[PDB]
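Structure first, then comments.
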Amino acid sequence: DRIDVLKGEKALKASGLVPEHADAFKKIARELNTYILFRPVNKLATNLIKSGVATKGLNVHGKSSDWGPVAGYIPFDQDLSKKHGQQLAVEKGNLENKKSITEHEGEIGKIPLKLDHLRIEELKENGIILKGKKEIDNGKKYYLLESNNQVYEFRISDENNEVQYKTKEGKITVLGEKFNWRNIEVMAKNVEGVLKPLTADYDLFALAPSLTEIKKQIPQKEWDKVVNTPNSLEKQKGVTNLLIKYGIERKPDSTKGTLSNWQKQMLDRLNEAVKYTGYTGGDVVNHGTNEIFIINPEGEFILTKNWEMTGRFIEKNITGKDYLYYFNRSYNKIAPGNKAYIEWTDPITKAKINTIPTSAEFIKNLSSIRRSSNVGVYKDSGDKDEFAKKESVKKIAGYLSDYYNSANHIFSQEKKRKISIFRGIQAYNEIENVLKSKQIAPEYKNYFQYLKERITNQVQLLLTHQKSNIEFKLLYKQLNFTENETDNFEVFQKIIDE
Ligand code: NI
């Protein structure tokens, strides 16, 4: 799990959050016994945010800029964002910015970018732009601004800090355009009749509260009456109903993007803590859901370098220590040694995967196959057994997610690993049965063989991680040395041959 992660001040610098904000979060995590995870913030947006600039909310999906004079802000023209020249990307962004203005009837607009005094300085402190030799045009007083832009040229003005821009001599934008000097406009919010510029916001990746702490707050009588009973080990639906009842876990059928009542109070707490530190731009956190910034229940800072590392960190320190977290995205629980993990290629996206899919990924994968081959999982037309067939695929999707999540509501840490392995085995079994009906189309057959192999591989590495001599023992316990050598050798030979 701790695969070369960063921590302390180095983790804080890589995350982009403003130092005083992260520090106030540290207290929340500690007062509430919760893990707080954030996506990394655009590092060129940190100063803007600490200086009070407002953050973008739900209504603006335009990417902020990482380069040029506009760096940190959200350019109306997305060819000035972290998307240097991706045709498809820039076109999607520009559209979103236009719609942001039309759909919010005045609450969102665009205003000319004004690089004040201190900002130009800050840009100069970094490798972004430098001031320079003045320029004259239409009786206007200018100052070009040097930026490694391949395709654009910029410049500022004197009285008004307005910043302008034009295409290079014979260069074309990625949309097939070119033009003369136009002011640079950025996305804005209508505060009290006045449009204020917007910058990057703090993206919550997750909030993982303590399950044991939660249990302690629930009336003892009710808990023992909803938990301690008939469900033998696995299948704790009771735990789930209590978490929903007391506003800890979101409603049954998660609306488009609803937040649990505990999550809403947590947002208020975070935003309130940031205001208390002098922030005057409103809220810094606006919704709750490849490096990840982590603040643990002890106020420590950690930063994971990629998704596999953060998936393993969550399993070991958060989920494995009884904090709450649900995986929607998959990862390999045990990392690759010499023999790389086999891969599957999505027919449509052409993406490659080497993990056991979670439920939603499984549903998507099957969707790619359905598109690409134009047939469903089964072949018998005039559906008969149409009920079990559908149920069958549903059971597999359920077990794939259980492999990653059944241990979320299980208290015993040693039971967590045991239930997870067993879930993987149930998935394998269900998949094999689907293949044993012999009524599966061929493009799906290949994908199911891939699932069988990855499952087999991971379940073998998990068992061994616990008991390194378990392979030997599973076979050894089945042998009998009270018999004579020859008889005992036949038994051995049957077991490994079957
Ligand atoms: Ni956001």
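What you see of chain A is 291-579, 591-799, where the numbers are those given in Swiss-Prot.
Determined by X-ray crystallography, 2.6 Å, according to the entry header.
The backbone N, Cα and C atoms fix where each Cβ goes, and this holds for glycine too.
All protein chains included, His351 (active site, proton acceptor) registers 15 other Cβ atoms within 10 Å of its own Cβ. The active site, proton acceptor annotation in Swiss-Prot covers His351 and is backed by experimental evidence.
Under the DSSP three-state reduction, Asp493 (mutagenesis position) is assigned to coil, being neither helix nor strand. Counting every protein chain shown, the number of other Cβ atoms lying within 10 Å of the Cβ of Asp493 (mutagenesis position) is 16. Annotation comment: Swiss-Prot describes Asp491, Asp493, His577 as Mg(2+) binding site.
Annotation comment: Swiss-Prot describes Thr548, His577, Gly578, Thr579 as 3',5'-cyclic AMP binding site, evidence class experimental evidence. Taking Cβ-Cβ distances under 8 Å and a sequence separation of 6 or more, the neighbours of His577 (mutagenesis position) in its chain are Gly347, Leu348, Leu494, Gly547, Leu549.
For the published mutagenesis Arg329 to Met, Swiss-Prot gives the following note: Great decrease in activity. Long-range neighbours of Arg329 (mutagenesis position) (same chain, six or more residues apart, CB within less than 8 Å of its CB): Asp493, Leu494, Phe495, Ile593, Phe594.
Taken residue by residue with DSSP, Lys346 (mutagenesis position) is part of neither helix nor strand, so it is coil. According to Swiss-Prot, the mutagenesis experiment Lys346 to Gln carries the following note: Loss of activity due to inability to bind the substrate.
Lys346 to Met or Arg appears in Swiss-Prot as a published mutagenesis result, with the remark: Loss of activity.
Under its mutagenesis entries, Swiss-Prot includes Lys353 to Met, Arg or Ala with the note: Loss of activity. A coil conformation is recorded for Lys353 (mutagenesis position) in the three-state DSSP classification, outside any helix or strand. Within the same chain, residues at least 6 positions away in sequence whose Cβ sits under 8 Å from that of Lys353 (mutagenesis position) are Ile364, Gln368, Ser371, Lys372, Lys373, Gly383.
In Swiss-Prot, a published mutagenesis experiment is listed as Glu436 to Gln, annotated Decreases activity. According to DSSP, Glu436 (mutagenesis position) is assigned to a strand segment.
The note that Swiss-Prot attaches to the published mutagenesis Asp491 to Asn is: Great decrease in activity. In sequence order, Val331, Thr345, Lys346, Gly347, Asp573, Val574, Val575, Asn576 are the residues near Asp491 (mutagenesis position), counting only same-chain partners six or more apart with C-beta under 8 A.
One mutagenesis experiment catalogued in Swiss-Prot, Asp493 to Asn, is accompanied by this note: Great decrease in activity.
Long-range C-beta contacts of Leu523 (mutagenesis position), restricted to its own chain and to partners at least six residues apart, with a cutoff below 8 Å, comprise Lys716, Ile720. According to Swiss-Prot, the mutagenesis experiment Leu523 to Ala carries the following note: Little effect on activation by calmodulin.
One entry in Swiss-Prot concerns the mutagenesis experiment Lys525 to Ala. Its note says: Great decrease in calmodulin binding. DSSP gives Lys525 (mutagenesis position) a coil state; it is part of no helix or strand. Counting only same-chain residues six or more apart in sequence, none has a Cβ lying under 8 angstroms from the Cβ of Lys525 (mutagenesis position).
Of all Cβ atoms in the protein chains displayed, 21 besides its own lie within 10 Å of the Cβ of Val529 (mutagenesis position). According to Swiss-Prot, the mutagenesis experiment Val529 to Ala carries the following note: Little effect on activation by calmodulin.
Under its mutagenesis entries, Swiss-Prot includes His577 to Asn or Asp with the note: Loss of function.
Long-range Cβ proximity for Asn639 (mutagenesis position), meaning a same-chain Cβ under 8 A and a gap of 6 or more residues, is found for none. For the mutagenesis of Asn639 to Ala, Swiss-Prot gives this note: Decreases catalysis rate. The structure shown keeps the original residue.
Annotation of the published mutagenesis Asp647 to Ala in Swiss-Prot: Decreases activity due to reduced activation by calmodulin; the original residue is retained in the structure shown. Around the Cβ of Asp647 (mutagenesis position), the same chain contributes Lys653, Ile654, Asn666, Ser669, each under 8 angstroms and 6 or more positions distant in sequence.
The model of this deposited entry stops at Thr579 and resumes at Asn591, leaving 11 residues out; those two Cα positions are 15 Å apart. Cα to Cα, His351 (active site, proton acceptor) and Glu436 (mutagenesis position) are separated by 28 Å. Within 8 Å of the centroid defined by the CB atoms of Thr548, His577, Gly578, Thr579, the record's 3',5'-cyclic AMP site, lie the Cβ atoms of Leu494, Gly547, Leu549, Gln553, excluding the listed residues themselves.
For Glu436 (mutagenesis position), the same-chain residues that are 6 or more apart in sequence and have a Cβ closer than 8 Å to its Cβ are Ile419, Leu420, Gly422. Same-chain residues with CB within 8 A of the center of the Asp491, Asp493, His577 CB atoms, the Mg(2+) site residues themselves not counted, are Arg329, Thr345, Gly347, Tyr492, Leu494, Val575, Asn576, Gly578. Neighbour count (other Cβ atoms within 10 Å of the Cβ, all protein chains): 22 for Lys346 (mutagenesis position). It is 23 Å from the Cα atom of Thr579 (3',5'-cyclic AMP binding site) to that of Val529 (mutagenesis position).
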